Amino acid sequence: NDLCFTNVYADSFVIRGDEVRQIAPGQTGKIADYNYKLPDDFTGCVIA
Amino acid sequence: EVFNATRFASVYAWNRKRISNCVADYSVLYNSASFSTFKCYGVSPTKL
């Protein structure tokens, strides 16, 4: 709440239930290698 | 043999299978199978 952000972006996709863990920095699979990869020095939050 | 495993061992008397002299293609595994918890200790999934 007390922070003020500068450049925000809202990604949006539908994945199956088993691959929610794959949307994280450092995780692998067919959703974090071929579809949507998060950077290692990521700063933000994933809401599923 | 490990993953599809029609007769699959119990937990009180679990099975140990030795794997030798082959290549570990992880990309084949998630073509038709979804894994709930792929926890890896000591080795990162990226550098597997």
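So for chain B, numbering is Swiss-Prot's, and the shown residues are 340-387, in order.
Per the header: electron microscopy, 2.8 Å.
Backbone N, Cα and C atoms are what each Cβ position is placed from, and that goes for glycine too.
In Swiss-Prot, the entry for mutagenesis B:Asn343 to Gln states: Reduced viral infectivity. The structure shown retains the original residue. Around the Cβ of B:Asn343 (mutagenesis position), a 10 Å sphere holds 8 further Cβ atoms from the protein chains shown. Taken residue by residue with DSSP, B:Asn343 (mutagenesis position) is part of neither helix nor strand, so it is coil.
Quoting Swiss-Prot on the natural variant B:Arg346 to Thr: In strain: Omicron/BQ.1.1, Omicron/XBB.1.5, Omicron/EG.5.1. Neighbour count (other Cβ atoms within 10 Å of the Cβ, all protein chains): 5 for B:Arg346 (variant position).
B:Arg346 to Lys appears in Swiss-Prot as a natural variant; the accompanying note says: In strain: Mu/B.1.621.
According to DSSP, B:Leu368 (variant position) sits within a helical segment. Note: B:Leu368 (variant position) has non-local neighbours B:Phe342, B:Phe374, i.e. same-chain residues 6+ apart with C-beta under 8 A of its own C-beta. According to Swiss-Prot, the natural variant B:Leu368 to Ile carries the following note: In strain: Omicron/XBB.1.5, Omicron/EG.5.1.
For the natural variant B:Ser371 to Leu, the note given in Swiss-Prot is In strain: Omicron/BA.1. The Cβ of B:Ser371 (variant position) has 8 neighbouring Cβ atoms from other residues within 10 Å, across all protein chains displayed.
A natural variant is reported in Swiss-Prot for this position, B:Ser371 to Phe, and the note states: In strain: Omicron/BA.2, Omicron/BA.2.12.1, Omicron/BA.2.75, Omicron/BA.4, Omicron/BA.5, Omicron/BQ.1.1, Omicron/XBB.1.5, Omicron/EG.5.1.
In the three-state DSSP assignment, the secondary structure recorded for B:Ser373 (variant position) is coil. Among the sequence features in Swiss-Prot, the natural variant B:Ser373 to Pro is noted as follows: In strain: Omicron/BA.1, Omicron/BA.2, Omicron/BA.2.12.1, Omicron/BA.2.75, Omicron/BA.4, Omicron/BA.5, Omicron/BQ.1.1, Omicron/XBB.1.5, Omicron/EG.5.1.
Quoted from Swiss-Prot, the note on natural variant B:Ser375 to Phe is: In strain: Omicron/BA.1, Omicron/BA.2, Omicron/BA.2.12.1, Omicron/BA.2.75, Omicron/BA.4, Omicron/BA.5, Omicron/BQ.1.1, Omicron/XBB.1.5, Omicron/EG.5.1.
For the natural variant B:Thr376 to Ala, the note given by Swiss-Prot reads: In strain: Omicron/BA.2, Omicron/BA.2.12.1, Omicron/BA.4, Omicron/BA.5, Omicron/BQ.1.1, Omicron/XBB.1.5, Omicron/EG.5.1. For B:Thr376 (variant position), the number of other Cβ atoms no farther than 10 Å from its own Cβ, over all displayed protein chains, is 6.
A count of other CB atoms within 10 A of each Cβ picks out B:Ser373 as the most crowded of the variant positions B:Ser373, B:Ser375. In sequence order, the variant positions from B:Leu368, B:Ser373, B:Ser375 that place a Cβ under 8 angstroms from a chain A Cβ are B:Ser373, B:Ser375.
B:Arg346 (variant position) sits 19 Å from B:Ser371 (variant position), taking the Cα positions as reference.
For the pair B:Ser373 (variant position) and B:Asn343 (mutagenesis position), the Cα-Cα distance reads 12 Å. Distance noted between the C-alpha atoms of B:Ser375 (variant position) and B:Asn343 (mutagenesis position) is 15 Å.
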